[PDB]
Amino acid sequence: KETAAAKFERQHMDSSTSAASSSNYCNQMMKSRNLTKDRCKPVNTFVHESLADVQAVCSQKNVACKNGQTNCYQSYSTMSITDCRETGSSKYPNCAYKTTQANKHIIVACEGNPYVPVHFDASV
Ligand SMILES: Nc1ccn([C@@H]2O[C@H](CO)[C@@H](O)[C@H]2OP(=O)(O)O)c(=O)n1
């Protein structure tokens, strides 16, 4: 059954693109990654980097998570990210997202062995 580490890949990794190509990016990715299966997930970040480089974050700058846990790590460098946010016209099963492209540091929580990301905490 899906692992938290496979689930982070599915929801958050798009190594296949450098950046989101059009205003549609979010709509199609949210749908194709099955993030809008039971309802419209309202925020979701995709990261346009190699999996190894996002796994490395687990050994970068250790920081508190937004919720106060201390297994959160912030990337030493900025990454190319797409921010996806639900719009006023979103309506399940027709979930609708704003596509914002950015270059920011990313903060994830890590677990397990190998010690890998399993939640996207924030971009900064
Ligand atoms: N900038 C952000 C903020 C939040 N999240 C996702 O939105 C969720 C609820 O706020 C977070 O938990 C995270 O999901 P996940 O934990 O599945 O990585 C995200 O992807 N990007």
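We're sticking with Swiss-Prot numbering for chain A, so the shown stretch reads 27-150, in order.
Method on record in the header is X-ray crystallography, 1.6 Å.
Cβ from N, Cα, C; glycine included.
Quick look at what Swiss-Prot lists:
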type	residues	note
BINDING	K33, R36, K67, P68, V69, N70, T71, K92, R111	substrate binding site
MUTAGEN	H38 to A	Loss of activity
ACT_SITE	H38	active site, proton acceptor
MUTAGEN	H145 to A	Loss of activity
ACT_SITE	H145	active site, proton donor
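For the recorded positions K33, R111, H145, counting C-beta atoms within 10 A of each C-beta gives the highest total at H145. Taking CA atoms as the reference points, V69 (substrate binding site) and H145 (mutagenesis position) are 13 Å apart. For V69 (substrate binding site), the count of additional Cβ atoms within 10 Å of its Cβ stands at 10 [all protein chains shown]. Highest Cβ count within 10 Å among the recorded positions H38, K67: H38. Secondary structure from DSSP puts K67 (substrate binding site) in coil.
Across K33, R36, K67, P68, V69, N70, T71, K92, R111, which the record gives as binding substrate, the greatest C-alpha separation is 22 Å. For ligand 1, the nearby binding-site residues are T71; that is, of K33, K67, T71, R111, these have a C-beta under 6 Å from one of its atoms. Note: the CA-CA distance between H38 (mutagenesis position) and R111 (substrate binding site) rounds to 14 Å. Nearest neighbour of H145 (mutagenesis position) by Cα distance, taken over the binding-site residues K33, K67, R111: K33. Same-chain residues at least 6 positions away in sequence with a Cβ under 8 Å from that of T71 (substrate binding site) are, in sequence order, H38, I107, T108, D109, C110, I132, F146, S149.
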